[PDB]
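Below is one structure, written out as structure tokens; comments come after it.
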Amino acid sequence: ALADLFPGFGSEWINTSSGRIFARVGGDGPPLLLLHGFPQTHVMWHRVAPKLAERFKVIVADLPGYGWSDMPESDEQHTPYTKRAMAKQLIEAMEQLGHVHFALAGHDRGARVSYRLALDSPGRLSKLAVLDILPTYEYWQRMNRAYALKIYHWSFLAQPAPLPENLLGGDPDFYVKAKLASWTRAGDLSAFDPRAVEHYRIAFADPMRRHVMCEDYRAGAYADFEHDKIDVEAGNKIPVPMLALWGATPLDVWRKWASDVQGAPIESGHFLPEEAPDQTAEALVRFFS
Amino acid sequence: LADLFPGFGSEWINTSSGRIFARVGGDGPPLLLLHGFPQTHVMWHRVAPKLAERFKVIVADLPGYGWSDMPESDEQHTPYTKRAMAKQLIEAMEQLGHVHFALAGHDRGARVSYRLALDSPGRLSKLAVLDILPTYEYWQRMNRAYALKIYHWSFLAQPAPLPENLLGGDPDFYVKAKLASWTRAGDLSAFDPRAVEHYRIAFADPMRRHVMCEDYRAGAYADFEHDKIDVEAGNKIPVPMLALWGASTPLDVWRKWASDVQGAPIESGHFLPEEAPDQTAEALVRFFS
């Protein structure tokens, strides 16, 4: 049976116009929403959430279509899995709890939801943290031979359905575990709690969840990119106080996108809250308090 | 599996790297035809007869493709580099007593062919390349748009066993979708069903798929480096050359790479000899005559 990795946290299934959002909820104090990325679920925050819960009301949510959140039906523009749409849905969910102004930290896809939210609806956020990302526009602008080989999955998972879905079907466990291992410092699964890996594996084993992940990357290649392109070619900057953390220039990039940003490296591969939970929790606690 | 070359013999040709399979027909000046991915020598079955009216036509499976032997690869993918493939096919042609011949290639085979022309121009009387630009150029062009359009250049080049593992779940689906996707029609209707079965049978073998991935790995690394040396040195192919391409700039590009080249678009997707056999055969006959 899948483990409870958030001792003493409650659970909520929050209704929205686009479907329910699952979350674990703990602590007390100013509200802080935590958003995971790919190929993970809310449980990736399990090593830093208890520390944060000592000072904040912590809401640990599954992204639209991920984990135990509902999977809204997609369309030809991948609309519900665009970061603009995901941000709107999570804004609705937070209003159900009575939170109209809150702190936000995101990792990977969740971080993309977070900066898009800040660009579209800055009034919703007191402060923003993004973990191991640059804006989607910047990833695509950097596209050349070396990058194309290094993060091939941005273009692979974005191929029209059912191409990646059919490739992922034969042996999903192998793909999701190889990706998890690939982006860590050690290149294996040693950084992860095995109980957390099982959450990720069970999610990836559902073809409907895998289809959502592909719709997310299709949005990442198309509408998300176009939304970002508008902002950069207008010189729009996030006005929300912001923190950028990254694993082993990023601050120079984010300074183009944000007018009040600070940043620091964290000695980690990609999965900062699992690979470097102590440094990551300290950074987030310091910034948000 | 059907015989699609009436009158042509079937030969296994020995080389220091393993046997090359070919269908051989006609009489007159020697002409070698080289297929690409994900196909075999049979892709020439519509145009080979018209060519055999005027030439001795040798329709070869690339090293590691079709019925040709599969030499053991290595960490630099050496035997599936276009330089090595060209050396192996020069050995095969010497077994037939052909040390100066005409050459037409398509896709991967066209990449073997222009590399052969750069390394060993004395081997060729005339050169035709079908629906390609040099490997260097395609990588120089690899921005967001190209990363999405030719994603398989980066996907198939990922370190083993990532693409081998994915391709094993439903190879028939993948190969048939590639064939369809790259035609003007967007379905399999331009192909002879017997030809498609040859392609499917080949692609069903894990060892053959592994060769294909080694070919794309060479394409991302050593083939690119070999081409880069020539571009920087200003080396041009001196062999009289024809560039044909599917209409669904190329002559402008090839003129940077060759000092004597003609070219034309064909009303066709990628698979010229099957989608537009009459126009392709006429262009080739007129050129090589």
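One-based numbering along the chain as shown.
If you check the header, you will see the structure was determined by X-ray crystallography, 1.5 Å.
Quick reminder: no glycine exception, Cβ is built from N, Cα and C everywhere.
Quoted from Swiss-Prot for the published mutagenesis A:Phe38 to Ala (Swiss-Prot position 40): Reduced catalytic rate. Minor effect on substrate affinity. Sequence-distant contacts of A:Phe38 (mutagenesis position), defined by Cβ-Cβ distance under 8 angstroms and a gap of at least six in the same chain, are A:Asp108, A:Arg109, A:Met213, A:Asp216, A:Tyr217.
Secondary structure at A:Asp108 (mutagenesis position), as computed by DSSP, is coil. Where Swiss-Prot documents A:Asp108 to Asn (Swiss-Prot position 110) as a mutagenesis experiment, the accompanying text is: Loss of enzyme activity.
Positions annotated as active site, nucleophile by Swiss-Prot: A:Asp108.
Taken from Swiss-Prot, the feature fluoroacetate binding site covers A:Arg109, A:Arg112, A:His153, A:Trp154, A:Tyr217.
Under a cutoff of 8 A between CB atoms, and with a sequence separation of 6+ in the same chain, the neighbours of A:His153 (mutagenesis position) are A:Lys179, A:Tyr217. When secondary structure is read from DSSP and collapsed to three states, A:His153 (mutagenesis position) falls in the helix class. According to Swiss-Prot, the experimentally introduced change A:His153 to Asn (Swiss-Prot position 155) is described as follows: Reduced catalytic rate with fluoroacetate, but increased catalytic rate with chloroacetate. Minor effect on substrate affinity.
Swiss-Prot lists A:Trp154 to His (Swiss-Prot position 156) among its mutagenesis entries, and the accompanying note reads: Reduced catalytic rate. Reduced substrate affinity. The C-beta environment of A:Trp154 (mutagenesis position), restricted to residues of the same chain at least 6 apart in sequence and closer than 8 Å, consists of A:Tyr139, A:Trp140, A:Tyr217, A:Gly220, A:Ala221.
Record note (Swiss-Prot) on the mutagenesis of A:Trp183 to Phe (Swiss-Prot position 185): Reduced catalytic rate. Minor effect on substrate affinity. DSSP gives A:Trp183 (mutagenesis position) a coil state; it is part of no helix or strand.
Experimental mutagenesis at this site is recorded by Swiss-Prot as A:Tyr217 to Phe (Swiss-Prot position 219), annotated: Reduced catalytic rate. Minor effect on substrate affinity. In the three-state DSSP classification, A:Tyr217 (mutagenesis position) falls within a helix.
Among the mutagenesis entries in Swiss-Prot is A:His270 to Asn (Swiss-Prot position 280), noted as: Abolishes hydrolysis of covalent reaction intermediate. The 10 Å shell around the Cβ of A:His270 (mutagenesis position) contains 22 further Cβ atoms across the protein chains shown.
If you look up Swiss-Prot, you'll see A:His270 marked as active site, proton acceptor, on the strength of experimental evidence.
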(Q) Can you check which residue among the mutagenesis positions A:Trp183, A:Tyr217 has the largest number of Cβ atoms within 10 Å of its own? (A) A:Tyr217
Q: Give the number of CB atoms, excluding that of A:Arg112 (fluoroacetate binding site) itself, located within 10 Å of its CB.
A: 29
